[PDB]
Amino acid sequence: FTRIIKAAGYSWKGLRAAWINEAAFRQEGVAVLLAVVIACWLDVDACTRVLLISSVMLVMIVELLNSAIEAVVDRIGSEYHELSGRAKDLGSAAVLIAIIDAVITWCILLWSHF
Amino acid sequence: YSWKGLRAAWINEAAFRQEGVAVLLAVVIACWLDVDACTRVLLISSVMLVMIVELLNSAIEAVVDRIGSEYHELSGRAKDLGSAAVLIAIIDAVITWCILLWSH
Amino acid sequence: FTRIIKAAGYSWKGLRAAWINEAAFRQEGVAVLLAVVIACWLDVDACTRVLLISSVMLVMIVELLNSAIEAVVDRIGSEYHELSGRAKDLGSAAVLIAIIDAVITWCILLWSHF
Ligand SMILES: Nc1ncnc2c1ncn2[C@@H]1O[C@H](COP(=O)(O)OP(=O)(O)CP(=O)(O)O)[C@@H](O)[C@H]1O
Ligand SMILES: CCCCCCCC/C=C\CCCCCCCC(=O)OC[C@H](O)CO
Ligand SMILES: CCCCCCCC/C=C\CCCCCCCC(=O)OC[C@H](O)CO
Ligand SMILES: [Zn+2]
Ligand SMILES: [Zn+2]
């Protein structure tokens, strides 16, 4: 039961680390937090409201996992000299697909609002 | 691969079992409630997302442990970043269930 | 705007790599355009059309993050000469749950529409 408070602190510590270190996290988080607020104040149904929010929050989840992968690569880079960067490319690709998805979700749903 | 990973996640990780139960409860409750298709999908997939992220989080932790059990700044950062992603998935899941059930 | 062009180039470098390296991604890539076409060809509402696409997109995202983890393990595997499959299994386990989710989504939604 106390493992929750322990894991909560780690999560909060990871959020700060993401925010402090990753620049892509800060900019995306801004556009994400903006989108979340708008979705909370639109004239739409629950299914649409959720779809707008979740597609946007997915960008943050992927970006957080991308940063974790990059931190792993950096850990390797401190002990090893050659870095292909292939792992960071795949992580950057994953964030792109998540963003494109969020763009599509919003365009499609708002085209019903119109 | 796939099943070997699900078997290892269920046996060793405890939070994964609390999501596995939650997934079944999600599916059960989503089907027992008189809701539309999109709502039922949203209740299920939002919970399964938490599991998906949890699996990826555990995978990242495994790599870190393999690099070494040695305490480094980037080793703990990677684990905290992974742990943070699982949080957002849960937050997303909680928000999802709220909006859908509030409208009921 | 200079960072964006570089980040996108990384993402494209990551996608171009995933397409050539893994055949699983090629399959999922085909499925996406197929899902988009099927979602648009069918006369369905916006909420469902989004879920039909987002579910398949999620698989491609999880695959990319998995391939990123697989790449890190290989960089390590070359240095350590060890092959512990904890990471690779958990990564593929994640993709499995994603695919299962995509099937449930397509079932529940299309079962309702027809
Ligand atoms: N090698 C390391 N270097 C630095 N910090 C580390 C570390 N290993 C663990 N930590 C720190 O301790 C915390 C707990 O480690 P870890 O996140 O792997 O536990 P966990 O709660 O996920 C247990 P389980 O593997 O059963 O799920 C991490 O979030 C991190 O803050
Ligand atoms: C059809 C009209 C309405 C369209 C509605 C679309 C909504 C998209 C939702 C979320 C954005 C997710 C990605 C956020 C990316 C943030 C980073 C960014 O764009 O940064 C630019 C910056 O200038 C670089 O320095
Ligand atoms: C209506 C509500 C609007 C709310 C505000 C929304 C603003 C942002 C929207 C679209 C820009 C999308 C730009 C996408 C650029 C992707 C670049 C890329 O590849 O990024 C990889 C990433 O940096 C690896 O970490
Ligand atoms: Zn763990
Ligand atoms: Zn952890």
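We number chain A the way Swiss-Prot does; in order, the residues shown are 8-121.
The backbone N, Cα and C atoms fix where each Cβ goes, and this holds for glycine too.
Sequence-distant neighbours of A:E70 (mutagenesis position): residues of the same chain at least 6 apart with a C-beta under 8 Å from its C-beta are A:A25, A:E29, A:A31, A:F32, A:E35, A:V102, A:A105. For A:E70, the entry in Swiss-Prot reads active site, proton acceptor.
In the three-state DSSP scheme, A:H88 (ATP binding site) falls into the coil class. If you take the C-beta of A:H88 (ATP binding site) and look for same-chain residues 6 or more apart in sequence within under 8 angstroms, you find none. As annotated by Swiss-Prot, ATP binding site applies to A:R10, A:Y17, A:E29, A:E77, A:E86, A:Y87, A:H88, A:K95, A:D96, with the evidence given as a curator's inference.
Under the heading substrate binding site, Swiss-Prot lists A:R10, A:14-19, A:23-26, A:31-35, A:48-51, A:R56, A:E70, A:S99, A:113-118. Of all Cβ atoms in the protein chains displayed, 19 besides its own lie within 10 Å of the Cβ of A:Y17 (substrate binding site).
Under the heading divalent metal cation binding site, Swiss-Prot lists A:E29, A:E77, citing experimental evidence as support. Under the DSSP three-state reduction, A:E77 (mutagenesis position) is assigned to helix.
For A:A31 (mutagenesis position), other Cβ atoms within 10 Å of its Cβ number 17. Among the sequence features in Swiss-Prot, the mutagenesis site A:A31 to L is noted as follows: 93% decrease in activity.
Under mutagenesis, Swiss-Prot gives A:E70 to A, D or Q with this note: Loss of activity.
Under the three-state DSSP scheme, A:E70 (mutagenesis position) falls in the helix class. According to Swiss-Prot, the experimentally introduced change A:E70 to C is described as follows: 50% of wild-type specific activity.
Close to A:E77 (mutagenesis position) in the fold, though at least 6 residues off in sequence, lie A:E29, A:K95, A:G98, each with a CB less than 8 Å from its CB. Quoted from Swiss-Prot, the note on the mutagenesis of A:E77 to L is: 51% of wild-type specific activity.
Listed in Swiss-Prot as a mutagenesis experiment, A:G84 to P is described as follows: Loss of activity. If you take the C-beta of A:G84 (mutagenesis position) and look for same-chain residues 6 or more apart in sequence within under 8 angstroms, you find A:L90.
In this chain, none of the residues that are 6 or more apart from A:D96 (mutagenesis position) has a CB less than 8 Å from its CB. Listed in Swiss-Prot as a mutagenesis experiment, A:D96 to N is described as follows: 27% of wild-type specific activity. Inactivates wild-type subunits. Almost no change in activity.
Among the mutagenesis experiments that Swiss-Prot reports, A:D96 to E is described with the note: 76% decrease in activity. The secondary structure of A:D96 (mutagenesis position), as reduced to three states from DSSP, is helical.
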- Query: How big is the Cα-to-Cα gap, in Å, between A:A24 (substrate binding site) and A:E86 (ATP binding site)?
  - Reply: 22
- Note on the structure: For the binding-site residues listed (A:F32, A:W48), most other Cβ atoms within 10 Å of the Cβ sits at A:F32
- Surrounding CB atoms that lie within 10 Å of the CB of A:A24 (substrate binding site), all protein chains: 22
- Message: Less than 6 Å between Cβ and the nearest atom of ligand 3 is the rule; apply it to the recorded positions A:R10, A:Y17, A:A31, A:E77, A:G84.
- Response: A:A31
- Item | recorded positions satisfying Cβ distance under 8 Å to any chain B Cβ, from A:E29, A:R56, A:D96 | A:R56
- Reduced DSSP state (H/G/I helix, E/B strand, rest coil) at A:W48 (substrate binding site) is coil
- Message: If you pair up every Cα among A:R10, A:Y17, A:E29, A:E77, A:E86, A:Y87, A:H88, A:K95, A:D96, the residues annotated as binding ATP, what's the maximum separation in angstrom, rounded to an integer?
- Response: 38
